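This report concerns only the one structure given below.
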Amino acid sequence: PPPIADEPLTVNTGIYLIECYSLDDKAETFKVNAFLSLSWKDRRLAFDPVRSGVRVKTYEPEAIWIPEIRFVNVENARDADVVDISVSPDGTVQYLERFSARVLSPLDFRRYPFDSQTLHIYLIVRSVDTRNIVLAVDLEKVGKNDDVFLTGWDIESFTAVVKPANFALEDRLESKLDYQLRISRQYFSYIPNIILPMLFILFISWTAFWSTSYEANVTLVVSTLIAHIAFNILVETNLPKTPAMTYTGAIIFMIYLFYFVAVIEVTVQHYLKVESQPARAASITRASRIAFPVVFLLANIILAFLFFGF
Amino acid sequence: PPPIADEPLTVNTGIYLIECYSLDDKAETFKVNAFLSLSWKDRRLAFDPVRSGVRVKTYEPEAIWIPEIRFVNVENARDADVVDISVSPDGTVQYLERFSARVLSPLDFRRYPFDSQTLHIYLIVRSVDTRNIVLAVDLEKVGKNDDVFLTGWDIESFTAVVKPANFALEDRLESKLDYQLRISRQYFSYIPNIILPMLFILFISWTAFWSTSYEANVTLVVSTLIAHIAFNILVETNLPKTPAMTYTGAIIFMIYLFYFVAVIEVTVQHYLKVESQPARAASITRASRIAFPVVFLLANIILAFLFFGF
Amino acid sequence: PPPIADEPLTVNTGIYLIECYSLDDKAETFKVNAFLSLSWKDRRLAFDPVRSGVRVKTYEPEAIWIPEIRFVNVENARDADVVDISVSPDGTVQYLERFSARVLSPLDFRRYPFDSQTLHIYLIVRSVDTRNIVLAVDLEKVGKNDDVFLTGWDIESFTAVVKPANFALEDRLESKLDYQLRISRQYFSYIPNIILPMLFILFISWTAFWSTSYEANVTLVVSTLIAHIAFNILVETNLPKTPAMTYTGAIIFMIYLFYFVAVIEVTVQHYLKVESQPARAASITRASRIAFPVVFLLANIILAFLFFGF
Amino acid sequence: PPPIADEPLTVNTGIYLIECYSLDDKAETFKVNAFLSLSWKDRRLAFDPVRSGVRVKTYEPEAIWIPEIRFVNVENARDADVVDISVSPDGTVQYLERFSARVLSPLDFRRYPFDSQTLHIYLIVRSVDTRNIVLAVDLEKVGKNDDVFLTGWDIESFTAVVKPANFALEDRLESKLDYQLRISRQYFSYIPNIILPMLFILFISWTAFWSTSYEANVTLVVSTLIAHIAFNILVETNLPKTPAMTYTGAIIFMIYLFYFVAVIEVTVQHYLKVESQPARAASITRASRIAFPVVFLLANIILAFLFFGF
Amino acid sequence: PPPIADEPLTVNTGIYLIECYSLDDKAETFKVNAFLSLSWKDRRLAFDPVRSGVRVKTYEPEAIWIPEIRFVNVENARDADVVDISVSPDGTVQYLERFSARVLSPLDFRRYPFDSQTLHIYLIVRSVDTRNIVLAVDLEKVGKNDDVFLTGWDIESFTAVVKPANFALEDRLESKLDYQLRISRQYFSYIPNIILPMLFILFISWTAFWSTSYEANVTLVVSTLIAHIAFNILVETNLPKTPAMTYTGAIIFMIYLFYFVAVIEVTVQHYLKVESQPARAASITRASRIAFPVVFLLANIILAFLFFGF
Ligand SMILES: [Cl-]
Ligand SMILES: [Cl-]
Ligand SMILES: [Cl-]
Ligand SMILES: [Cl-]
Ligand SMILES: [Cl-]
Ligand code: NA
Ligand code: NA
Ligand code: NA
Ligand code: NA
Ligand code: NA
């Protein structure tokens, strides 16, 4: 029994995150636990304060027409839980439900660890006989409770883009709001825990340049390579999968490449030494001692700028 | 209380994916979140626009006969959620539910990474006293929302094969539509991340051909073999299980075989050198230096053609 | 309000697997998605075709007495979903529900990979005042849809043992049918993927018999042992846990035993060589070169016959 | 509407395990699938066999007063499913529900693998105006179906301690029965699969005592130590976590300690040999050859007795 | 139909943990299974003991007004299960439900293993036309059953902070109680299982200081480094992820740093020895033998005090 008039029905909306949690990097989902606040005008149940004796009149949800607002990027039926429905005398209705749902928003991992994400929560409504359109009421959208937290993330801001998207969909108009939760990662624990030790085991690999012992060198470079793979396995949890070209993935690939050309160098130095041209051998090792750290430092700087300064 | 007439009842159907997600390579399932749109003629509730005063008359689902359309390859009861039921005056009924369900469709991994899949969603309906038959209405089947995504996949097309399958089943006719979601994988991140490093550790194993030191060689080939297994463990996540003969599984098996015959070679060179026939030894190593990369490049080319050009 | 007469009430039953899936080797469960078809005589609602005008009369499940058929080995409340209830005029009732449940049936892993399993689905019904007994109707038990699949398994047959088990249980008779889904494993992908590489790394271990260098030998045998454990970790996914004495577990244990006695041999050859009896040393190695592969081939043949030919 | 009389209301209880499954060593839970059988006297619905014409009168659960029996150590709302309620003429009521629930009972891992556990299922009931007390009826408690199984466990016995615990709780009497499922582990598969290979890799470590080559020895002892950690990783699944001092944890710790003092020994032998006192070196190695296996055998015997004979 | 009077409505509350379980270090959640006890005055259903004949009058939850108390930090709809509602003659109502819910409370890992946590359970209630305020009744808050246990934790105390938080929220007053479950970890099993073996493999690394053999030394230090990473992988389960600067993470990082500077030392000793200044080489090794254990002991002491004494 929808409200009837000469104009499209506007439904004011607001979201208020009480809790947000479980940012699943793998499934690209995150659970949320919030207030939904709908408000719209329905003159059909507008009433008299004086004859009825009360400034505001509450109703059970079965009793009156409540618009079919629905989340779009939500993986399951939401845990709907009505908290209040109250009608002002002019027929404005104010509805407030608590809800929780796991939301599906894509994450972009290219600048990880130093990435930042912008999670989305969409809301559609579909038209009936009246055209129907949603819009944001900011006093009730200021959705962050002060206690909200994503462990490992700084929660920058919770806002909504005020202009609804409206479009044809299976021969009816539909209106869609985009709420946005913006976050940036807490990278620094990674420096002690991931980047420094990989660099250490890489440096141990470079020690072989001051050795001339081919068996000491192969044992050196290849055993460090095993250590490197083992350690990569150790931190495999903090290196989420993408089809995309990640930054960290880049520097890691580059490290495998350094293990490779170090093996090539050790082999060349041993071949030259075996062919009785010790001069070229020890010149190539003595040169490598500068070359490897430097080309690394350059390749890191290029690769850093290429992802961040671009 | 089914509609009654002289003809089999046709039910027009349409699906509209709002979101699809969670392509679980292991379980061969994928979750989907879509519109179902049923439409069929029921003259029994056909009505007069003029006496009733309205062009279209809505009904609650309890009120009227709605056909038992059911998914076939769905792992659980679907999260049904009716959005609209409306009746046109001639008695055509148009029904629209939102639903989400994890769908079970087999995946074929033989050409992985470069595979493509064609996920299915089946729809049966079972006959009552009237014969009952489903058919696709394309204006409401054009199921992709522009925002649909499977991370790591390009979503090619969403279509339905218009001819229903109809068949006897426990002494009743049944009608079955096959909707098809076609996808191809985003392989390229694999090149930096999986194939190149395996090839590097394999090349490091081939370095042993320029060495004559048996201890340097065993340490070389066997330590690279450990590194190889470690690395295979590292990417174990991106190498899904099959009973079938995979392409990537083929090249991997072939790599183990190369580690084996390299060990055989190193051993032969050392045995020959120990038996005072250094000429045959260093001839076999000097030969290996060409043979190994080449037979590899051939064996890869054969193996590639065998899976792709066949 | 149960049907009343002078005889035990027979309930005809049938199962029709639409889908089966998720054979969880760990939990020894497997999900199934099928038709249940109950049929039984109730003269109390037998009726007149002519006065009522219809050959068959449908009823909602609340309206009439439907026997409490229940699965036994099912881990949760089943997803019951009634599809049809129809009454023939003599009072025979034909009931058909779609259902899905994860079923608990033990698996026997002793001959794995080459095992075969026989999953079970039991059905009990408990007596009221009438004695109650189930029995199978084969036309509705032929439960395989042609599309049914367990990835990695050939689905041999779906049948039911026609004689019910009937027994006292807490002072009432109970009747129990046993449906049986028989399957055999798709082993062959394992040969390239598990058994050949383990054999290769074992052969690399045997290379040490042609070496006399004690450091080359320890590095050889012990580094292959690390590789072996690493590789076992790699395929740990395809080696399911049992309290029972597995065949594959046997050959694996035997491989560890071969690494051990190879270490013992290498040590003996080195001790003999150190005590100035080179003849006994090189005789023991030269002997080992035949002994190890042979005793292996024997021990595998015995072990194979012991599990399969017994 | 509770039964009223001059005495505390006794409720006879019985449990009948139809299936038990999913002994989760980690969560210390286990799922169970059984009969609950309640029986109690209610004269208010006692009735006349002759005027009513029937020996026993069934009732729907809504119709009459059924005591609030509740499980204590159960992690979720139980899957309640009433099977029968029947009233004898004197007013004794016999109630029988099927149920399944995952139960939380602590496990004691100190003697693992050879441990045995005693899982619990508690039942409380809370008093109303009548005092209320539970007690066990053994004919309906004999809860094992012959088919019950916990893979990897022998199921010793299912019994209940007949004396209820009764106590004040928030100003009301409460009665609590403790049913007990006793089990002992199937250890033997562990001998081939865990303990023997660890012992082998440890013995390989002791081989170094017959070597004087320091590089051979460090490669020996340290490479076996890597193998040991790898293998411990391989069986990490069968070594469940505790805050408590496990037996298997003890022997494992002791093994690490043996790797350590073997490294210390190899180092001392090399230091003595380097300081031109070969006599003390080879005396210490020759002594170690006996000492290590022996102190191990003693330390294992002490440790075994300390956990089992204590 | 809320109670009406001149004062804000107080609702007395109490929680009684029957069981608590599943402390998930990763998700920072923990399941709980408890009593909720609400009590509040409603004169509208106050009644006469003498005319009605009973001291206390029970009601079904549908019958009367029960306040919307709701958990805040709970991840799903709670498994509500009403046990009793009883009304005293003056109109005080006493309500008691059993419930279970997984609770979301952050954990602080900085002092792990030796950490202690303080889990929270919040309770809000939102105002209607009457102002509404919660407060704790201690006789019914004493929530620990004697049997409660978190394996690996000592359960210190269960209490509630008696002063409610009250605040504006979307134009209504809200009241919020904070129950607190305090716990401290059972660390000691970690000493045999994690810290001692890491220290052992580190000491093995220090053995290299008494060796002058560069190949023995590289094999020593780098192979212990592989062992260290392997072992870290082995205990990866007991080292939970944080964005924060953990203590155990600190000592682990410091251990990687010791492997690094030990490699640097071994390299320096070999370079000095190669440049014909053996005096400086063996002086640096002989110095290292004291330096490494000492700086370690200091750095551990500083690090310990920095986390604990600060
Ligand atoms: Cl050399
Ligand atoms: Cl050599
Ligand atoms: Cl030698
Ligand atoms: Cl030596
Ligand atoms: Cl040296
Ligand atoms: Na891992
Ligand atoms: Na893995
Ligand atoms: Na694995
Ligand atoms: Na593991
Ligand atoms: Na692990």
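The numbers used for chain C are those of Swiss-Prot, and the residues that appear cover 50-359, in sequence.
Quick reminder: no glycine exception, Cβ is built from N, Cα and C everywhere.
Under the heading of mutagenesis, Swiss-Prot lists C:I244 to Y and annotates it as follows: Marked gain of function, with a ten-fold shift of the proton dose-response curve towards lower concentrations. Recorded in Swiss-Prot as a mutagenesis result, C:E264 to Q or D carries the remark: Decreases binding affinity of TBA. Under the heading of mutagenesis, Swiss-Prot lists C:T268 to A and annotates it as follows: Increases the binding affinity of TBA. Weakens block by Cd(2+). In Swiss-Prot, a published mutagenesis experiment is listed as C:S272 to A, annotated Increases the binding affinity of TBA. Among the mutagenesis entries in Swiss-Prot is C:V284 to M, noted as: Displays an increased sensitivity to propofol but not to desflurane. One mutagenesis experiment named in Swiss-Prot is C:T297 to A, and its note says Marked gain of function, with a ten-fold shift of the proton dose-response curve towards lower concentrations. Also shows slower apparent rate constants for activation and deactivation. Displays an increased sensitivity to propofol but a decreased sensitivity to desflurane.
Among the mutagenesis positions C:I244, C:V284, C:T297, none has a Cβ sitting under 8 Å from a Cβ of chain B. Annotated pair C:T297 (mutagenesis position) and C:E264 (mutagenesis position), C-alpha to C-alpha distance, rounded: 32 Å.
The mutagenesis positions shown are C:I244, C:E264, C:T268, C:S272; of these, the one with its CA atom nearest the CA of C:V284 (mutagenesis position) is C:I244.
Among the listed mutagenesis positions, namely C:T268, C:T297, the Cβ with the most fellow Cβ atoms inside 10 Å is that of C:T268. Classification of C:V284 (mutagenesis position) by DSSP places it in coil, neither helical nor stranded. Applying an under-8 Å Cβ distance to chain D, the mutagenesis positions C:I244, C:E264, C:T268, C:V284, C:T297 reduce to C:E264, C:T268.
Comparing CA positions across the mutagenesis positions C:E264, C:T268, C:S272, the one lying closest to C:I244 (mutagenesis position) turns out to be C:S272. In the vicinity of ligand 8, defined as a Cβ distance under 6 Å, none of the mutagenesis positions C:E264, C:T268, C:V284 are placed. Taking all protein chains in view, 15 other C-beta atoms sit within 10 angstroms of the C-beta of C:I244 (mutagenesis position). By the criterion of other Cβ atoms within 10 Å of the residue's own Cβ, the least surrounded of the mutagenesis positions C:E264, C:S272, C:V284 is C:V284. Across the structure, C:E264 (mutagenesis position) and C:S272 (mutagenesis position) are spaced 12 Å apart at their Cα atoms.
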